[PDB]
Amino acid sequence: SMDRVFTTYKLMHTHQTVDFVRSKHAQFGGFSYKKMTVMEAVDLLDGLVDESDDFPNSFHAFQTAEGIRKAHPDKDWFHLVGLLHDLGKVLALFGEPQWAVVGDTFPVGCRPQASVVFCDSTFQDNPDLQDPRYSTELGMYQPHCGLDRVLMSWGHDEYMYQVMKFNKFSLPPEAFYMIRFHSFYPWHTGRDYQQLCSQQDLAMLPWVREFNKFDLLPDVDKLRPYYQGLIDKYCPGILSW
Ligand SMILES: O=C1[C@@H](O)[C@H](O)[C@@H](O)[C@H](O)[C@@H]1O
Ligand SMILES: [Fe+3]
Ligand SMILES: [Fe+3]
């Protein structure tokens with residue numbers, strides 16, 4: 001598998017510190033990079049190949065949405081979750097390097113656990129891992145705080161979650177959560193990070209695993225009007241990114 005995939009994660013696991021994530025929350029927390037509609041966001045990602053993997057990520061938006069739609073035909077909000085879920089990748093078009101945008105996510109501020117991809121080979125130069133506040137199992141966290149109180153590595157999950165919240169998308173809470181934690185492989189697949197999750201995360205786990213099935217070229221022009229209706233329904237108009 002790619003040397004580029006490995007290099008993406010090496011850079012990610014070096015530079016994603018507590019300070020770094022906090023800096024990125026400040027940098028993007030104003031939503032003044034762009035005014036654009038959801039469909040513009042989808043089309044912008046025509047010019048993005050995901051280096052943590054090939055085709056444009058935009059096709060993947062439709063593919064995912066259509067996979068969910070086949071399996072859950074009467075659940076329109078869930079089809080849209082498919083379309084929306086990787087649109088935080090617009091960060092890359094905003095000048096962000098891909099280790100700060102794509103890839104599996106992991107909590108910052110506590111020791112990385114075994115199922116964090118390339119855990120053994122990629123954390124050497126992370127400065128946080130010699131800081132006694134962050135080098136331990138729990139790090140800066142209290143036991144069983146819940147994932148919504150964890151500071152995750154920064155990229156397309158928290159970013160899109162924040163875009164949705166700011167713009168007041170009218171999706172159910174499960175839709176927000178799926179998107180926010182869909183890259184958190186160590187938790188939803190590795191079953192790591194049990195020290196941090198709560199009952200609330202246990203309730204959400206079946207939703208995330210169900211979504212992940214469809215995350216893991218279509219005739220996209222024919223699909224546009226349907227997905228436009230869903231956008232009009234759940235997240236209409238020019239949004240702040
Ligand atoms: O959209 C994505 C891609 O970046 C995949 O390569 C990751 O493995 C996944 O964790 C993430 O959700
Ligand atoms: Fe993703
Ligand atoms: Fe995806």
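If you go along the chain as it appears here, the first residue is 1 and each next one adds 1.
A Cβ is built for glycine as well, from the same backbone N, Cα and C atoms used for every other residue.
The Fe cation 1 binding site annotation in Swiss-Prot covers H60, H85, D86, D215. The Fe cation 2 binding site annotation in Swiss-Prot covers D86, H156, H182. Recorded in Swiss-Prot as a mutagenesis result, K89 to S (Swiss-Prot position 127) carries the remark: Strongly reduced enzyme activity.
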Sorted by sequence, non-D86, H156, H182 residues with Cβ within 8 Å of centre, Fe cation 2: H85, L87, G88, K89, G155, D157, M160, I179, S183, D215
Nonlocal neighbours by CB distance (under 8 Å) for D86 (Fe cation 1 binding site), same chain, sequence gap 6 or more: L45, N57, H60, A61, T64, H156, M160
Residues flanking the Fe cation 1 site, with Cβ no more than 8 Å from the Cβ centroid of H60, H85, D86, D215 and excluding those residues themselves: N57, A61, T64, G82, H182
DSSP-derived structure type at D86 (Fe cation 1 binding site), helix or strand or else coil: coil
Cβ-based isolation winner (fewest other Cβ atoms within 10 Å) among the binding-site residues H156, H182: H182
Where the C-beta lies under 6 angstroms from ligand 1, the matching recorded positions among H60, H85, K89: none
Least surrounded among the recorded positions, given as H60, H85, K89, when other CB atoms within 10 Å are counted: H60
Cβ atoms near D215 (Fe cation 1 binding site) (within 10 Å, other residues, all chains): 17
Whole-number Å value for how far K89 (mutagenesis position) lies from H182 (Fe cation 2 binding site) (Cα to Cα): 13
Distance between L217 and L216, Cα atoms (Å), gap of 6 unmodelled residues: 15
Cα-to-Cα gap, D215 (Fe cation 1 binding site) vs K89 (mutagenesis position), nearest whole Å: 15
Mapped DSSP class for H182 (Fe cation 2 binding site), helix or strand or coil: coil
